[PDB]
Amino acid sequence: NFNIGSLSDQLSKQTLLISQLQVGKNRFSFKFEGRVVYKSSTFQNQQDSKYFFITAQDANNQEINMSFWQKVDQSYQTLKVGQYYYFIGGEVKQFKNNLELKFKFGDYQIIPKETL
């Protein structure tokens, strides 16, 4: 499994704005801070994998889409519209000419700011 780090290690990672994200950026080299503005229903693909989407706003009021894949029940309830989170382990991914952050079960951490 991956060594995401202790909670202290996770918060130690550099916070990046949407404008600072690039495809291929090392997934354990940064954290993303965002306020949830939208949370989709859960969906399911032909391989039985469940997934859902959120839209998050960064400190500069820019917005980005994020997608969460597999074992969604373990993460779905913690994400609430209007609340702030740190996300660690996201893949910066291109779709068309656009960027999203993709989170696959096994690779990531969510730290709610309300726990801080």
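Sequence positions for chain A are given in Swiss-Prot numbering; the residues included correspond to 199-314, in order.
Method reported for this entry: X-ray crystallography, 1.8 Å.
Every residue gets a Cβ built from N, Cα and C, even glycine.
Experimental mutagenesis at this site is recorded by Swiss-Prot as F241 to A, annotated: Reduced single-stranded telomeric DNA binding. Secondary structure from DSSP puts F241 (mutagenesis position) in a beta strand. A C-beta separation below 8 Å, combined with a sequence spacing of at least six in one chain, links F241 (mutagenesis position) to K248, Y249, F250.
Record note (Swiss-Prot) on the mutagenesis of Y249 to A: Reduced single-stranded telomeric DNA binding. DSSP assigns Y249 (mutagenesis position) to a strand.
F293 (mutagenesis position) carries a strand DSSP state (E or B). For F293 (mutagenesis position), applying a Cβ distance below 8 Å and a minimum sequence separation of six or more within one chain yields no residues. Under the heading of mutagenesis, Swiss-Prot lists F293 to A and annotates it as follows: Abolished single-stranded telomeric DNA binding; does not affect telomerase activity of the holoenzyme telomerase ribonucleoprotein complex.
Here Swiss-Prot describes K300 to A as a published mutagenesis experiment; the accompanying note says: Reduced single-stranded telomeric DNA binding; does not affect telomerase activity of the holoenzyme telomerase ribonucleoprotein complex. Look at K300 (mutagenesis position): DSSP puts it in a strand. Counting every protein chain shown, 18 other Cβ atoms lie within 10 Å of the Cβ of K300 (mutagenesis position).
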Neighbour tally for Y249 (mutagenesis position), based on other Cβ positions within 10 Å of its Cβ: 18
